[PDB]
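Here the structure comes first, spelled out in C-alpha cells, and everything after it is commentary.
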Amino acid sequence: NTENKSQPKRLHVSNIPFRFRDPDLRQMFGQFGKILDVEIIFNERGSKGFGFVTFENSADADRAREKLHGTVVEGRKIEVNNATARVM
RNA sequence: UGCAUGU
C-alpha cells in the first residue's frame, strides 16, 4: 500500500459569529483535533458568516460535525454541513 | 457585516 485509506477533506461551517477567524476554527475544531487546513470565506466587514475546514472522513469526524453543528459560541449556533467541492 | 457551499 502507498495511500492513506482514511484521509480528511473539507467541511462547510456556517452561521458563525462575525468575530471568528481561521485560527479560531482550527482551535475550536481543535478540541477534536483532525484539522489539516482552514478556510474562512471573509469580507472587508468580517467573516462573511461561514468558513470551510479540512476535517471530514472518519466516524469520529462525523461525530465531531454532529457535535459542533448546534454548538453555541458567542451566543450563536454554528451549522457544520458536509460539502460540495465546489461546483454543484 | 446575518452575505449562505469556499478566499
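All chain A residue numbers match Swiss-Prot; in order, they span 109-196.
Heads up, the Cβ atoms here are built off N, Cα and C, so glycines get one too.
Annotated features, as they stand in Swiss-Prot:
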{"type": "DOMAIN", "residues": "A:117-193", "note": "domain 'RRM'"}
{"type": "MUTAGEN", "residues": "A:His120 to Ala", "note": "Reduces RNA-binding affinity 160-fold"}
{"type": "MUTAGEN", "residues": "A:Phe126 to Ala, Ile or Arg", "note": "Reduces RNA-binding affinity 1500-fold"}
{"type": "MUTAGEN", "residues": "A:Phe126 to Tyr", "note": "No effect on RNA-binding"}
{"type": "MUTAGEN", "residues": "A:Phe126 to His or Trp", "note": "Reduces RNA-binding affinity 15-fold"}
{"type": "MUTAGEN", "residues": "A:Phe158 to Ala", "note": "Reduces RNA-binding affinity 700-fold"}
{"type": "MUTAGEN", "residues": "A:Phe160 to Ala", "note": "Reduces RNA-binding affinity 30'000-fold"}
Relative to the Cα of A:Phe126 (mutagenesis position), which of the mutagenesis positions A:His120, A:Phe158, A:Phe160 has the closest Cα? A:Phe158
Take the C-alpha atoms of A:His120 (mutagenesis position) and A:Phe160 (mutagenesis position) and report the distance between them in angstrom, rounded. 5
Just name the most isolated of the mutagenesis positions A:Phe126, A:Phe158, A:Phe160, going by other Cβ atoms within 10 Å of its Cβ. A:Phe126
CB contacts for A:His120 (mutagenesis position) [other CB atoms within 10 A, all chains]: 19
DSSP says what for the domain 'RRM' (A:117-193): how many helix, strand, coil residues? 20 helix, 21 strand, 36 coil
